[PDB]
Amino acid sequence: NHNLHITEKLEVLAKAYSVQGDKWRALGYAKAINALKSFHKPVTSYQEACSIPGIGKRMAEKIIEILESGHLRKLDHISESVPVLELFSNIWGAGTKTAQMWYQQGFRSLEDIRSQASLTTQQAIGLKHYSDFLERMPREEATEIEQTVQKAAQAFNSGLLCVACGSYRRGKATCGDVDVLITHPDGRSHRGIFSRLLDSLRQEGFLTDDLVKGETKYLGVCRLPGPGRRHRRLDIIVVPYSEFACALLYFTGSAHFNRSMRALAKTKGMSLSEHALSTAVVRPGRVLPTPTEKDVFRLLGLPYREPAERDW
DNA sequence: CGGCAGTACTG
DNA sequence: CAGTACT
DNA sequence: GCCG
Ligand SMILES: [Mg+2]
Ligand SMILES: [Mg+2]
Ligand code: NA
Ligand code: NA
Ligand code: NA
């Protein structure tokens, strides 16, 4: 990134708007920052600034103050609440509205939350794993967690396919959590496994807490056996084989990649989800056949991108 | 002016 | 439903 | 915040 001196200031304002709930302004900042991060040259002109997609007048103006001044004055006026709102919304299950409510109620520290706040079941689990959930794990450990899930799943039906998606599949050296997609080529035997599979993982001691337990998605907490291990977030999704390519695509991400591809699909009168790519979408349409990820790219008129170049 | 991805859970 | 979360 |  040629524009660290720019984007590092912008990131502070983006995070500030985010934790304060100004989601769309933060979105604009987030995209500007990637746009700036993916420019070849340092931005050295206001008009050069407006040249890059995702940078407007207001944003070029800030990039200008940074290069002429070395600083961005708006940084000096960020509310004193922002570090606390960030502290609070880093609890899994607490977002901006909960953080703002806790702040208005006078809480300022996790000790205040622990001792005085009313916590949802999810938030109490998030709080007890506060540090662990802020840490990314080495890739090798994500491999171990995926293989733990796969072996428990293959014990029940050997035909079950399990693949770790998310940052793992995009090839990253560290992973925030582990994202495992499960299906079955029979198109049928994926059904009803969760009860058995989760109980198998739980009976082993691997699964330590459940956050979400849906008919298709599980979000929870695991910890590998032995010393020196931290608790890690684990997401598992079980899908029908007919949806495998769109489910793989969604679950591999990145999030910004998914949103950009879904926006593209919408411009073309299509709709893309983790269930299907649909066409003739009136704004339900027809589901288009997508046996592989490449089919999704092709039907959208895009060159195929391997998971590693989806890391937007 | 107004969308900015589309969906699944929770209570 | 509003809130939060997954990519 | 940006953009159609
Ligand atoms: Mg992940
Ligand atoms: Mg995840
Ligand atoms: Na631009
Ligand atoms: Na949170
Ligand atoms: Na207090």
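Using the numbering of Swiss-Prot, the residues shown for chain A are 251-465, 471-538, 547-575, in order.
Header entry for method reads X-ray crystallography, 1.9 Å.
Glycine is no exception: its Cβ is also placed from the backbone N, Cα and C atoms.
Pulled from Swiss-Prot, these are the features on record:
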MUTAGEN   A:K312 to A  Reduces dRP lyase activity by over 90%
ACT_SITE  A:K312  active site, schiff-base intermediate with DNA
BINDING   A:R386, A:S417, A:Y418, A:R419, A:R420, A:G426, A:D427, A:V428, A:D429, A:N513  dCTP binding site
MUTAGEN   A:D427 to A  Loss of polymerase activity; when associated with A-429
BINDING   A:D427, A:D429, A:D490  Mn(2+) binding site
MUTAGEN   A:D429 to A  Loss of polymerase activity; when associated with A-427
MUTAGEN   A:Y505 to A  No effect on polymerase activity. Reduces terminal transferase activities
MUTAGEN   A:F506 to G or R  Strongly reduces polymerase and terminal transferase activities
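Feature map: annotations from Swiss-Prot on the structure.
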{"residue": "A:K312", "record": "mutagenesis position", "Cβ within 10 Å": "20"}
{"residue": "A:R386", "record": "dCTP binding site", "Cβ within 10 Å": "15"}
{"residue": "A:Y418", "record": "dCTP binding site", "Cβ within 10 Å": "24"}
{"residue": "A:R420", "record": "dCTP binding site", "Cβ within 10 Å": "19"}
{"residue": "A:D427", "record": "mutagenesis position", "Cβ within 10 Å": "19"}
{"residue": "A:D429", "record": "mutagenesis position", "Cβ within 10 Å": "24"}
{"residue": "A:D490", "record": "Mn(2+) binding site", "Cβ within 10 Å": "18"}
{"residue": "A:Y505", "record": "mutagenesis position", "Cβ within 10 Å": "21"}
{"residue": "A:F506", "record": "mutagenesis position", "Cβ within 10 Å": "20"}
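When the recorded positions A:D427, A:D429, A:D490, A:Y505, A:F506 are screened for a C-alpha within 10 angstroms of the C-alpha of A:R386 (dCTP binding site), the residues that qualify, in sequence order, are A:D427. Among the recorded positions A:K312, A:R386, A:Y418, A:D490, A:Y505, A:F506, no residue has its Cβ under 6 Å from any atom of ligand 1. Nearest to A:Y505 (mutagenesis position) in space, judged by Cα atoms and limited to the recorded positions A:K312, A:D427, A:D429, A:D490, is A:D429. Taking the Cα of A:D490 (Mn(2+) binding site) as the reference point, the closest of the recorded positions A:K312, A:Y418, A:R420, A:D427, A:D429 is A:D429. Under the three-state DSSP scheme, A:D429 (mutagenesis position) falls in the strand class. In this structure, the recorded positions that sit close to ligand 2, with a C-beta under 6 angstroms from any of its atoms, are A:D427, A:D429, A:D490, chosen from A:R386, A:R420, A:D427, A:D429, A:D490, A:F506.
Cα of A:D427 (mutagenesis position) to Cα of A:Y418 (dCTP binding site): a span of 9 Å. A distance of 8 Å separates the Cα atom of A:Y418 (dCTP binding site) from that of A:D429 (mutagenesis position). Same-chain residues that are not part of A:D427, A:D429, A:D490 yet have a Cβ within 8 Å of the Cβ center of the Mn(2+) site turn out to be A:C415, A:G416, A:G426, A:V428, A:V430, A:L474, A:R488, A:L489, A:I491. Nearest Cα neighbour of A:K312 (mutagenesis position) among the listed recorded positions (A:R420, A:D429, A:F506): A:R420. Across the residues annotated as binding dCTP (A:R386, A:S417, A:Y418, A:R419, A:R420, A:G426, A:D427, A:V428, A:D429, A:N513), the two Cα atoms farthest apart lie 22 Å from each other. At the Cα atoms, A:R538 lies 9 Å from A:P547, with 8 residues between the two left unmodelled. Cα of A:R420 (dCTP binding site) to Cα of A:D429 (mutagenesis position): a span of 11 Å.
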